[PDB]
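**Student:** Handing you this structure, nothing more for now.
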Amino acid sequence: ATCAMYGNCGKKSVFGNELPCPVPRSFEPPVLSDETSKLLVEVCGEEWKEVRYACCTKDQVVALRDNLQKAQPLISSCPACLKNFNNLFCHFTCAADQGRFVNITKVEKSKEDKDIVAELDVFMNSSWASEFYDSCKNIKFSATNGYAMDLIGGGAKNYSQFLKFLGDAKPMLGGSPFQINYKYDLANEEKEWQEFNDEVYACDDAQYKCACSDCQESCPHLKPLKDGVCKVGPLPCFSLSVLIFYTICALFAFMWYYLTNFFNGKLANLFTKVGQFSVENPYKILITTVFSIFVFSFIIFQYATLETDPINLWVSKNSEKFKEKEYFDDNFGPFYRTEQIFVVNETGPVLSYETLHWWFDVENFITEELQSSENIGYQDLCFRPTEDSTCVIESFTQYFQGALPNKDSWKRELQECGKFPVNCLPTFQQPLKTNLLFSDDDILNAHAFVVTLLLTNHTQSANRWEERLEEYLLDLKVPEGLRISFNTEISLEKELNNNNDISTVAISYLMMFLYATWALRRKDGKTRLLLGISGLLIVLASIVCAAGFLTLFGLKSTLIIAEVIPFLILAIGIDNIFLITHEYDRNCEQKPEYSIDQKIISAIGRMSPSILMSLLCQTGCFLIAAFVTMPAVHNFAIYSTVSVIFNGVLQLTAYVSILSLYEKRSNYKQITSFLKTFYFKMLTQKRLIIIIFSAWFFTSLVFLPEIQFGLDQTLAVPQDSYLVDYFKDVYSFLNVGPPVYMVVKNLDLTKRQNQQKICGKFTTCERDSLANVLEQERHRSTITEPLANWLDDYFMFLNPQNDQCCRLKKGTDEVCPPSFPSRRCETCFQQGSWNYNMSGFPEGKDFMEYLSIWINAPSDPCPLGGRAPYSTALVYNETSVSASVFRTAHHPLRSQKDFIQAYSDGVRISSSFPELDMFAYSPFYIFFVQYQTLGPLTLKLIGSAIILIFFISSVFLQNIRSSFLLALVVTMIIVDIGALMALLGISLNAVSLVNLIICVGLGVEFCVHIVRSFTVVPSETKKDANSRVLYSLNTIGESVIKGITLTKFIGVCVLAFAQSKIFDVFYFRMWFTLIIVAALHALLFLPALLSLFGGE
Ligand SMILES: *[C@@H]1O[C@H](CO)[C@@H](O[C@@H]2O[C@H](CO)[C@@H](O[C@@H]3O[C@H](CO)[C@@H](O)[C@H](O)[C@@H]3O)[C@H](O)[C@H]2NC(C)=O)[C@H](O)[C@H]1NC(C)=O
Ligand SMILES: *[C@@H]1O[C@H](CO)[C@@H](O[C@@H]2O[C@H](CO)[C@@H](O[C@@H]3O[C@H](CO)[C@@H](O)[C@H](O)[C@@H]3O)[C@H](O)[C@H]2NC(C)=O)[C@H](O)[C@H]1NC(C)=O
Ligand SMILES: CC(C)[C@@H](C)/C=C/[C@@H](C)[C@H]1CC[C@H]2C3=CC=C4C[C@@H](O)CC[C@]4(C)[C@H]3CC[C@]12C
Ligand SMILES: *[C@@H]1O[C@H](CO)[C@@H](O)[C@H](O)[C@H]1NC(C)=O
Ligand SMILES: *[C@@H]1O[C@H](CO)[C@@H](O)[C@H](O)[C@H]1NC(C)=O
């Protein structure tokens, strides 16, 4: 029994620290004189029993008792930390029986009125101190969600930095003890040899256990081990499979030479009698067409004027996430309109007394707002969690309730509010975290700060107020060294309305018309005077009649069809015009004793089956796109197929009539190797061009999966707008992204079974419980912010030691007011039966009985569980409860791939709870459901179309060889466009998907006419494959290139000044790529493939 200090020598004039004095080792005190009874139960535990000798007085016991009485409510959550904490201080202070302090040096006064030990050291084991700190490094607080370790170690994250926190302080005396390391010649064995450890417990490997919300060990060590397929490989799976499949062929290709029915055959009796019907009474055909135009343009102007401007065109109705979105709105209100304003110092920190003297005027002038329309105020439209609550505003001015200027002491108060947001509460009891309103954590060196204002009232007067707010938000001033940025809900809508001016589209169609008319006019003398005008008017009549006919069935018309349906129907219609006309003008040279009517009947009997074939392939390709989830493409497919069939019937009825009438009112006296003819010698290079397009196809098919998915609303904001700076500020200065709410649909009363699946801060909670699972997901998923668990807070509201709030007078089931500051009312639960052991609280009627009292009063004196935090958090049923939500947030989500990953997390987490009925809601979730299936949907849709093209082409051609060649070319053109999407920065979303469908349609269009002409024309022909290839080019190829050149003129004219970035990305580059790739595959690859196929 050798000690290091004993005697309690010296006293002190005030403050009752009553400090102890040192002593030598050769000293043994008499003990057990009823101090051991007091030293056992109420201080540092019953581990000891009949301890032979101790080293502390009764005075030091009661001083140690009161010291630990102050510190134990701060640590009582995790029992292992509390126990080894008390065991530490007891083995130090009183159990100096075993020498746990050595080499005392400085005593204030040797034996005078001030004889005490100060500034002395202690040895200790590193393993022991590490296991002690590991069991205490992350601990939440009792009255709040703050880190209790942060109260006892600062921003420690270090055991030695936590040891030195214990060195010197205002309470009793600072001794600065802890010095762990003793590397060389400590002392003799058992004589001053001294290491320290007493079997330190932890959360695990111990009969005691803490919570997962507290301790990292209590969480599932089997954090989800399968982790899901990362879906990305250092080797691209599909690309590597493509490479090796081509390479095993690449070896062999060099080593193997290193060694009765006439249904569709004579269907043209129905096309004959229609044409013969078109030339007989053609005037009424033209009259009926031109009058039906008046009828439909009428319908469109008066009826179905709506143009489906709302965002309900992208989202699929009857889907999971849409039903979930409505279920959110009906119970928890709608998502608040957000108005975020950035204030930023470029190259430096923002916070200065001048900036506060500036925002002094701003925070209140925005409660005035430039005398808006009929005096609408922010206080009159704000967000109120309760009707008597004040208007909320997120800004560090609410750390000071608006009472902003404290010139002498603002830095410290702001550091206090940043680290410890409690006791920094605004007019509303809702606290504020720095990451939500600051770019960087250390506020004094933060490059920017975020002031966010939100509203609840979702109709058009709030938007008229925002229209009033912007003009003066632009007219507001700024210092020379400061920057600002801002945004509101209707900003993007107005930026879409801003650059809607595209006269370029009008002049584009102008140039297309001027060329399209100028076709084959001066071959055999001046001709073609106003015949192209008629065909263009009939083509336009097709889309107007379709638009009116489908507004008859009350069908919505998107902005997308306004650019696609004209572009598509023109591209096909003028192509049929040039085929019909040129075939007539060639019949005028062979056997001109055929009258004009027999000229056009013979032309229709030759080529109308090609039109029907192209039409069936396209319409089937468009009906496949009808079996889709979202209506933006569904309405497209209906519009498309119906506009195609209206054009396919008018250009073979009405245009046939106007052709007859035009060539009959003119006398047209007929009297008859050019440049287009000179390219017949180039075809001797058969194999080269096919290898070129084969490498073109293989290279495109390898780069095929590098296309990005999505669409960024941030791109489209026009140049020199007030939002281009805003998104760059969000990319760098905003720390929190979209909020996520976990909603549980329908449960009963707390039966203590259901709650063990949601409780986090307690011992008797499942491993698979909600808060613990979300804690282990939060380390690695898109959600980083901790969650608002009102059940843990509602149960922490009734613990007696941290209650100045829950009180009642006589067990009367009637509480005592918060404006009643008196001790006459006692705690709601017994100081002993507070049931921390298990998840303990009322289950039936008494659970609700205390729940209504919990949200009865706010939390100003007792800052825990007011009405303001969780007023709208749960739609409580009168009998038990209905639903409730638990909010959290995302890490900022800057990229579009981040948005997609955020959603796939929002779907993988909800599928982790087969026990419960829950789901996740974020405003943007309903918009990104498409991308989870868009890849395979593209593959299914296109491949289905291609195989359907194969079937229909094999039907009309009555042969599979040429039809397969058609299918191979049309497959190839899409692949090449897909890689060219990757290269041209085109994102893959619904918009570009529709345009790829019409790519497939037009690609089909080009090729069908040629491959139909590869069928024999027995009069004046050869069965020689190359010979009818030359036929297909000098007959149809010239007409095809003359329907191509105009569709190229559109691209070039569009590009010159179409400033709409979304139009310039997804429509110019798409279409330009389409016409180029498809013309090169149709004019070059197709003829070489066919001629070399037949070449034998
Ligand atoms: C944030 O905005 C403020 C306000 O415009 C700017 O702070 C500037 O910080 C620099 C560097 O600390 C100051 O330079 C110093 O100026 C004194 C003269 O008072 C000179 O003797 C020192 O040697 C040093 O160069 C500068 O004065 C200060 N600006 C003003 C108006 O006082 C800056 O734009 C941002 N803060 C940064 C860059 O730290
Ligand atoms: C925002 O919510 C309120 C819900 O009423 C609407 O704003 C305005 O609210 C005041 C009352 O707070 C209404 O004034 C009252 O109108 C009645 C006639 O209806 C009149 O007899 C009273 O003397 C009083 O003036 C006011 O009508 C109402 N609307 C407007 C335009 O001022 C408003 O409907 C909501 N905002 C939006 C954008 O929907
Ligand atoms: C709309 C979503 C999808 C995305 C874009 C939103 C981003 C910002 C605006 C989000 C991110 C976190 C959000 C957030 C965090 C916390 C709270 C407290 C809560 O009691 C009301 C909502 C409120 C006040 C909102 C405001 C809007 C914020 C700041
Ligand atoms: C204490 O310090 C002295 C030096 O004063 C040193 O010689 C000794 O080894 C240290 N430990 C003990 C117990 O004396
Ligand atoms: C909710 O309360 C109603 C009465 O207001 C009760 O009929 C109903 O059963 C409750 N819902 C439950 C228990 O799921």
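Quick note: numbers on chain A are straight from Swiss-Prot, i.e. 21-279, 316-728, 736-1159, in order.
A Cβ is built for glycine as well, from the same backbone N, Cα and C atoms used for every other residue.
Annotation source Swiss-Prot lists domain 'SSD' at 557-717, citing sequence analysis. Among the mutagenesis entries in Swiss-Prot is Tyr718 to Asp, noted as: Sphingolipids mislocalization and no growth at 38 degrees Celsius.
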**Student:** Given a gap of 7 unmodelled residues from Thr728 to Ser736, what is the distance between their Cα atoms, rounded to a whole number of Å?
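**Tutor:** Distance between the Cα of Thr728 and the Cα of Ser736: 14 Å.
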**Student:** Taking only same-chain residues 6+ apart in sequence, whose CB is under 8 Å from that of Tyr718 (mutagenesis position), what do you get?
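**Tutor:** Counting only residues 6 or more apart in sequence, the Cβ neighbours of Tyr718 (mutagenesis position) under 8 Å are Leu587, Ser590.
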**Student:** Tell me the coarse DSSP state (helix, strand, coil) of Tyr718 (mutagenesis position).
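**Tutor:** Helix, per DSSP.
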**Student:** Distance between the CA atoms of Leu279 and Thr316, in Å, given 36 unmodelled residues in between?
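**Tutor:** The answer is 46 Å, taken between the two Cα atoms.
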